[PDB]
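Peer 1: One structure follows; several queries about it will come next.
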Amino acid sequence: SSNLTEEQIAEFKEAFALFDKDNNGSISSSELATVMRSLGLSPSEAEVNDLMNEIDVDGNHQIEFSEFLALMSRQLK
Ligand SMILES: [Ca+2]
Ligand SMILES: [Ca+2]
């Protein structure tokens, strides 16, 4: 769309939680990995930690909502 900010953030917040299976405002390797495991992929730490890392602004084996917004921010249009 052409309007994000609080609009994209709010939408992301709901999505972030989806990734975190504990709602602790934080996501670990498996946490973000369970987002595709139930679909039919069962990725290994390599792919699991990869996702959590690609967004881990600090690099602590997990990412927080705000971090999910830094890497998320849509992708193309
Ligand atoms: Ca958590
Ligand atoms: Ca983090």
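Note that chain A is numbered according to Swiss-Prot, with residues 2-78 shown in order.
Any Cβ shown, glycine's included, is placed from N, Cα and C.
Found this in Swiss-Prot, in case it helps:
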| type | residues | note |
| --- | --- | --- |
| BINDING | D21, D23, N25, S27, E32 | Ca(2+) 1 binding site |
| BINDING | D57, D59, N61, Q63, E68 | Ca(2+) 2 binding site |
| DOMAIN | 8-43 | domain 'EF-hand 1' |
| MUTAGEN | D21 to A | Highly reduced affinity for Ca(2+) |
| MUTAGEN | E32 to V | Highly reduced affinity for Ca(2+) |
| MUTAGEN | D57 to A | Highly reduced affinity for Ca(2+) |
Peer 1: C-alpha of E32 (mutagenesis position) to C-alpha of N61 (Ca(2+) 2 binding site): distance in Å?
Peer 2: 14
Peer 1: Six or more residues beyond either end and a Cβ under 8 Å away: which residues meet both conditions relative to the domain 'EF-hand 1' (8-43)?
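Peer 2: Distant contacts of the domain 'EF-hand 1' (8-43): 2, 49-50, 52-53, 56, 62-66, 69-70, 73-75.
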Peer 1: Give me the Cα-Cα distance between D59 (Ca(2+) 2 binding site) and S27 (Ca(2+) 1 binding site), rounded to a whole Å.
Peer 2: 12
Peer 1: Take the mean position of the Cβ atoms of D21, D23, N25, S27, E32, the recorded Ca(2+) 1 site. Which other residues of that chain put their Cβ within 8 Å of it?
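Peer 2: Checked against the 8 Å cutoff, the neighbours are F20, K22, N24, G26, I28, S29, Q63.
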Peer 1: Out of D21, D23, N25, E68, give those recorded positions positioned within 10 angstroms of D57 (mutagenesis position), comparing C-alpha atoms, in sequence order.
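Peer 2: Correct set: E68.
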Peer 1: Other Cβ atoms within 10 Å is the metric here; tell me which of the binding-site residues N25, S27, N61, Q63 scores highest.
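Peer 2: Compared across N25, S27, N61, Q63, the most Cβ atoms within 10 Å surround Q63.
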Peer 1: Return the residues near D23 (Ca(2+) 1 binding site) by Cβ distance under 8 Å, restricted to its own chain and a separation of at least 6 in sequence.
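Peer 2: Residues satisfying the criterion: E32.
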Peer 1: What recorded positions among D57, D59, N61, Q63, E68 have a C-beta sitting less than 6 Å from any atom of ligand 1?
Peer 2: none
Peer 1: Considering only the recorded positions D21, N25, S27, which residue has the minimal Cα-Cα separation from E68 (Ca(2+) 2 binding site)?
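Peer 2: Closest by Cα: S27.
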